[PDB]
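Beneath this line is the structure, given in structure tokens, with notes to follow.
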Amino acid sequence: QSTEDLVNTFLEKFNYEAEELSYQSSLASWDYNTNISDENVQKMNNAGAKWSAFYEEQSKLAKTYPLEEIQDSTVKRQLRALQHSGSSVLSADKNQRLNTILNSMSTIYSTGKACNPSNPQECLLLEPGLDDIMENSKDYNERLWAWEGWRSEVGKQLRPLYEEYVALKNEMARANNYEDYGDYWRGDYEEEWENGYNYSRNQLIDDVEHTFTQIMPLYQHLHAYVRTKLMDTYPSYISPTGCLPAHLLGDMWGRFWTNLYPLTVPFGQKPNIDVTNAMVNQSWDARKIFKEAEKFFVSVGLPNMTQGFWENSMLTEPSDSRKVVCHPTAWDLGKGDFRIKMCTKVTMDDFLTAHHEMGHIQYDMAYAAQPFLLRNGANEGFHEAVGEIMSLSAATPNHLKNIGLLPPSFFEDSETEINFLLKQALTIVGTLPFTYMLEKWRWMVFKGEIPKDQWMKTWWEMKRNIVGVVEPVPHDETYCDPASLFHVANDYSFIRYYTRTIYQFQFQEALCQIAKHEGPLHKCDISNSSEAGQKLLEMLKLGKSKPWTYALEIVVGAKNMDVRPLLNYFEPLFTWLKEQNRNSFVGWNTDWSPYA
Amino acid sequence: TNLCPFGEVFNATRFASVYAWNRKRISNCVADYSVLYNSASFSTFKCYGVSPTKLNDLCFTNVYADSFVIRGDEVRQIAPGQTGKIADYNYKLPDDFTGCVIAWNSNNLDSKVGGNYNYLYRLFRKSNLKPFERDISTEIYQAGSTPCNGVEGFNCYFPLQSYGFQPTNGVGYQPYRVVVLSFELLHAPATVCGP
Ligand SMILES: [Zn+2]
């Protein structure tokens, strides 16, 4: 009658009930998304409420068992997972108050309005048109009015709500033995083990700092090149030494630089590789797309995909009166059912997206064997990284030549490789400083180091010092710029993107090493190599049973994140940028401002 | 003039749960096992001990058939000297068992939209069952030292639980129907050999 027997029995009961509950909830949500109506959303709500009630009751029931006496690793892992007890600690009235804050914030973000100053009648919402204006336009004032209006209409409303939100979240964090909310978020990567695999909550800050210090020079050179190129389109506004103005970065918040490609092509004459026309030539269809992707995945070594996938999944946008949301996604309903939903057209982007989704499905299929509470990835970043590897491997010219889309006589030229590297860099390298700065600001705000009076002063100082972006119009303390982002208003963490971008290239480097590839890393292809598939499967099978440090050790041979492979990936770009920036200035100075 | 009720069992609209398995005795009739054997419609027929070749004339005293239904992943659990929930607490085979076991998929009849919750099996028990034993008891299982006093609660669990079959499930979770043919091995005249 030891507590182990007692816990083991409880766990068994939970496992067999939760499976049946979760399947019902997921099935309801799927038919809602496939088939839209009032009955469907009502059914979703009923099933979700039932599932949440069961989970809450079970969690409250199991807070009872002492945890220290458990001497088995897996059982201890499961019990710790079931005993989170996050937000139930707060009292009822405060819980309601916080819930109404979250609902009001989401509603205000969803239904925002901004209006032109010249023409008051024209008012646009963010998703239908502000994004179109920001992605397409090339006029200074047109971009400036949108950038200013969005903030002036949204942040003023959002800030007082955010004040109570941070206060109440800090209170709940303190109530459950954490110093601050930032510690609560950082505890996701926290794990306790026995022999050299432990990880502390504080070590994450130091690791991120060390990685950023190494990544800085490439960002400096890319910043200089973009400044020089943009000097042509906007002659008067951009200064040779100063930071780039905020509203010309290609999107609303400057997160991505992918839209700046047309202005910054190094070699405009030679065109990028696209095989859409070859696809239409050979009369391909969506099932042809998915069959080719499955062929690649069986070539590497992973299994084929189940018959229920072909029978039940939606692979094309359906006709009739039926209305379907067009966002691509991958589903793991449970109890052996796997489906993929996406509207597939004949394009290269659809090809790559299909590869990415099937990748997620392969991960889900692999770790299905483990107990219910452990059916997830090692951490947040692994799930996206695994998918990214396959797309990167699929995009190579050699694979396209092998499958039959490109003519055999075609051969690669250095200009095309440089263009491809720059396009990839504008998306991957540029996003790191933004995420790092946003996470640092949020952490400092939560801990209390940054007083309430100087939030915006600190925000823009950090932007100038780290990212290299200067505000167009001076902003007072009434505004709340960070709340403009979707993630901040909806309460999600943001460090996952940094972590994923770091791990992806480590995985690729290891697999390419195993597969005996000679040359630059960016030409790697993992097709027709069973060893790499087996090595990846060994990590995939583990799931959440063992530390993620152990998972990384299995594949790459190191216990911590390392940034050297990322630098190795973009070495030719580094040399070319060094050659090109001979006469230009490198670095930025903080004094200059557009408003002067 | 009596014939073996081979077809009567097959066309049954419902099969009993594993814990309350049905035993039907074969008597005063002769059934051709060769046609069943030659069909090979079943994927899973793997049985050992008795050689199918030139072992058909050695006579058996009597033939027994037991029918129950389980999940696909547990179809291997029905084999001698193996351990798991179904084998230990629901159906056990002796180490020296001589015979064969037949299983076939039954997705279409059993599965229903919205789930089929009639089917039952047992989770927890005090001790392992010894070969060829059946328990129907629905007494509450007590794990802790505290007396249960006949009501479910803390450290008190109901013994039985439901299967939940749905048509869209995977191969592993689909229902499979298992029927076993047990031939008694004793030194006995064995009058009706039933070749
Ligand atoms: Zn994804």
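To match Swiss-Prot, the residue numbers of chain B are left as they are there, and the shown ones run 333-527.
The deposited model was determined using electron microscopy, 3.0 Å.
From the backbone N, Cα and C atoms, a Cβ is placed for every residue, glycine too.
Taken verbatim from Swiss-Prot:
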DOMAIN    B:334-527  domain 'BetaCoV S1-CTD'
VARIANT   B:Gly339 to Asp  In strain: Omicron/BA.1, Omicron/BA.2, Omicron/BA.2.12.1, Omicron/BA.4, Omicron/BA.5, Omicron/BQ.1.1
MUTAGEN   B:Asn343 to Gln  Reduced viral infectivity
VARIANT   B:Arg346 to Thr  In strain: Omicron/BQ.1.1, Omicron/XBB.1.5, Omicron/EG.5.1
VARIANT   B:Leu368 to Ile  In strain: Omicron/XBB.1.5, Omicron/EG.5.1
VARIANT   B:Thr376 to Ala  In strain: Omicron/BA.2, Omicron/BA.2.12.1, Omicron/BA.4, Omicron/BA.5, Omicron/BQ.1.1, Omicron/XBB.1.5, Omicron/EG.5.1
VARIANT   B:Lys417 to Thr  In strain: Gamma/P.1
MUTAGEN   B:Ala475 to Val  Increased resistance to neutralizing antibodies
VARIANT   B:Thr478 to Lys  In strain: Delta/B.1.617.2, Omicron/BA.1, Omicron/BA.2, Omicron/BA.2.12.1, Omicron/BA.2.75, Omicron/BA.4, Omicron/BA.5, Omicron/BQ.1.1, Omicron/XBB.1.5, Omicron/EG.5.1
VARIANT   B:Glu484 to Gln  In strain: Kappa/B.1.617.1
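This view paints the features noted in Swiss-Prot onto the structure.
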residue  : record               : contacts (Cβ under 8 Å, 6+ apart)
B:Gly339 : variant position     : none
B:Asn343 : mutagenesis position : none
B:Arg346 : variant position     : B:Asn450
B:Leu368 : variant position     : B:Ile434
B:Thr376 : variant position     : B:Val407, B:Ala435, B:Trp436
B:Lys417 : variant position     : B:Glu406, B:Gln409, B:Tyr453, B:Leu455
B:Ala475 : mutagenesis position : B:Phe456, B:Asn487, B:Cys488, B:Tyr489
B:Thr478 : variant position     : B:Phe486, B:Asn487
B:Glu484 : variant position     : B:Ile472, B:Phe490
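Checking the recorded positions B:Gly339, B:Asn343, B:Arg346, B:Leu368, B:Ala475, B:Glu484 against chain A with a Cβ-Cβ cut-off under 8 Å leaves B:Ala475.
Secondary structure at B:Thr376 (variant position), as computed by DSSP, is strand.
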